Amino acid sequence: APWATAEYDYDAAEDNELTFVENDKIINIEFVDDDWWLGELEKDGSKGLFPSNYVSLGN
């Protein structure tokens with residue numbers, strides 16, 4: 001369960017999707033799918049699906 005940084009801004013288009021901006025951290029990443037992962041935002045505790053190509057693990 002690693003954390004990641006936000007490479008690009010990603011806007012959720014669904015209720016179960018996380019919304020975040022570049023440089024936000026996403027924590028407790030769960031390998032739900034090869035392309036999309038489920039995590040939680042460091043900044044507010046919200047949880048949801050996020051696309052992997054928008055983040056990079058670690059700092």
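Numbering starts at 1 and runs along the chain as displayed.
Per the header of the entry, the method used was solution NMR.
From the backbone N, Cα and C atoms, a Cβ is placed for every residue, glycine too.
Over all protein chains present, the Cβ of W36 (mutagenesis position) has 15 other Cβ atoms lying within 10 Å. Among the mutagenesis entries in Swiss-Prot is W36 to A (Swiss-Prot position 569), noted as: Abolishes protein binding.
Look at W36 (mutagenesis position): DSSP puts it in a strand.
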